[PDB]
Amino acid sequence: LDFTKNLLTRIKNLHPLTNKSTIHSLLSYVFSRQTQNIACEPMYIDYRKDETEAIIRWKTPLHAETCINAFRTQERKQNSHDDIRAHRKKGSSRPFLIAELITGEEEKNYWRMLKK
């Protein structure tokens, strides 16, 4: 069926005990350092407690691209469940936060499942 392409980013290596509020703040903190031209508008955050992944539905494709560029440029690691600035700490076992654009069949299935 029908959807706006290229809105979705998977965020990987979140702290497993975080929440949507913290994810929103972290994305806005990181996005701020990539651009001042447009506001951070993660319209929906799909996140289940005790997972290490979220799916973000951005307002526009340019917001999604901005997020991907931010995490590609910036080394970030979420230290604790409520860490928003996510500075990498020397000797930390935490992995680097990663943002990937969801495409192809994975993208179609997101919109199919949302509409089920």
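The numbers used for chain A are those of Swiss-Prot, and the residues that appear cover 287-402, in sequence.
The deposited model was determined using X-ray crystallography, 1.4 Å.
Backbone N, Cα and C define each Cβ position, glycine as well.
Among the features that Swiss-Prot reports, domain 'xRRM' is placed at 288-402, with the record citing sequence analysis. While the structure shown retains the original residue, Swiss-Prot records the mutagenesis experiment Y330 to A with this note: Abolishes binding to ter1 RNA without affecting localization to telomeres. Record note (Swiss-Prot), mutagenesis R343 to A: Abolishes binding to ter1 RNA without affecting localization to telomeres. The unchanged residue is displayed.
Applying DSSP to the domain 'xRRM' (288-402) sorts its residues as follows: 39 helix, 19 strand, 57 coil.
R343 (mutagenesis position) sits 5 Å from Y330 (mutagenesis position), counting Cα to Cα.
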